[PDB]
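I am attaching a structure below and will ask some questions about it afterwards.
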Amino acid sequence: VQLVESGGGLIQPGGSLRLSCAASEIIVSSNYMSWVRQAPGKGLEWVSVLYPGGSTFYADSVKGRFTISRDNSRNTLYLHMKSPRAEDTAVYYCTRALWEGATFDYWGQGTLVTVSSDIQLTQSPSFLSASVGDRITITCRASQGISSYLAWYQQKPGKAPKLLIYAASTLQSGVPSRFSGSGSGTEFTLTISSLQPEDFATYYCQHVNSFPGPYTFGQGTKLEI
Amino acid sequence: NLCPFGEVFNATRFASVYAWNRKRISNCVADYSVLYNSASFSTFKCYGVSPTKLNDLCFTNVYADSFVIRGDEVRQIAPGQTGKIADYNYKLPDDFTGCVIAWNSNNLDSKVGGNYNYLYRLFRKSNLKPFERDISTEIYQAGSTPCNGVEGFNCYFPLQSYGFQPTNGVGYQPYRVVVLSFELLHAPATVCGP
Ligand SMILES: *[C@@H]1O[C@H](CO)[C@@H](O)[C@H](O)[C@H]1NC(C)=O
């Protein structure tokens, strides 16, 4: 029912920080639980994941400096940031991963951390200006065939990303039917059949894979009036 | 007679990794060089023993575990690894004596539009112990409320099918895997080298 992050803030370098994420109804220790971060104005980066059985995996950008853990009695996930650097500045999202252990169907609201001082995915176009009622397509291309291991997210300004489509074409429950995903192998397309004003947002494709790699997400498409 | 490795390596279909097959090999002469000299295997890694010494050794029995996984998961079939396969499907011990053999089986196990026959276990509360096998199919309780055998929100079938299509990148293509292990008891030795 909810994931709620806390513990963020603005720190000078040379310290340490610990983020926490308190879950409800979701049981942390039973799930693939992750941290996904977003630097101001930039895309999404999968940082770390904690498996139900306790294995941990980290993006190369944070390996050796960040640690993910959990407290079963408090139903809470933690991100221990040791020696944080300015380039760690970002909003940090707690997520639960469902389909294939890497499709993020629940996101916390995110907490800001500011620190004072292999298959590649290409999303086209980077910027897309359109009008209400237009039919728009966004295409994600992968450097090798990835079957149907792809998901699409919508991110409204100020908000956490929201899962729209997974397994390339399966519409997440509650998403309007004007959103549809198609394709397989190396080319995937998100179509919005009749653009509505609440749909103006940034959209991301994600290669659904078991480990936090640098090309987990496409670079995003800014859909503007 | 020569050991019937062909029954294992050349079987028409392999097991799913979560239900990995074990075949006992006894009462035969094993020429391991027919295997390690072969250009067909893209992985042939032995641990606790050298492959060129196998022909000099006598064992009580030999065991072949076989299954299919994705190319990118073959590295998990090794001592000391973690991940969905090592953690929840097939676990070698940290200190292992045996050989891991694997080959690309795209031409056999993938199908246009998809072969979904091969499964792996995605959800499990704890890691397997070495050589443990879990073929249960209880609905996996991912939330606070019990499932009572009913799939639903936070109540998930624990197995997931691979999607093996011929156009997959190599790391998403099916690989057949045979793990040879060796057994030495206070018993007559029945599998010797030539
Ligand atoms: C599998 O079949 C090939 C082709 O017939 C044969 O040469 C090979 O020896 C067989 N493998 C084993 C382990 O016997």
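Residues 334-527, in that order, are what chain B shows, numbered as in Swiss-Prot.
Determined via X-ray crystallography, 2.0 Å.
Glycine is no exception: its Cβ is also placed from the backbone N, Cα and C atoms.
Taken from Swiss-Prot, the feature domain 'BetaCoV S1-CTD' applies to B:334-527, supported by experimental evidence. B:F456 to L appears in Swiss-Prot as a known natural variant, with the remark: In strain: Omicron/EG.5.1. Here the residue is the original one, while Swiss-Prot reports the published mutagenesis B:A475 to V with the comment Increased resistance to neutralizing antibodies. Quoted from Swiss-Prot, the note on natural variant B:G496 to S is: In strain: Omicron/BA.1. Swiss-Prot lists B:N501 to T among its natural variants, and the accompanying note reads: In strain: 19B/501T.
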How many other Cβ atoms are found within 10 Å of the Cβ atom of B:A475 (mutagenesis position), counting all protein chains shown?
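Within a 10 Å radius of the Cβ of B:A475 (mutagenesis position) lie 21 other Cβ atoms.
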Quick one: of B:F456, B:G496, B:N501, which variant positions lie within 10 angstroms of B:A475 (mutagenesis position), measuring between C-alpha atoms? Sequence order, please.
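So the list reads B:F456.
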Report, in whole Å, the straight Cα-to-Cα distance of B:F456 (variant position) from B:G496 (variant position).
18
Write down the Cα-Cα distance for B:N501 (variant position) and B:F456 (variant position), rounded and given in Å.
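With distance taken Cα to Cα, B:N501 (variant position) is 24 Å from B:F456 (variant position).
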For B:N501 (variant position), which residues of its chain lie six or more apart in sequence with Cβ-Cβ distance below 8 Å?
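Counting only residues 6 or more apart in sequence, the Cβ neighbours of B:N501 (variant position) under 8 Å are B:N439, B:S443.
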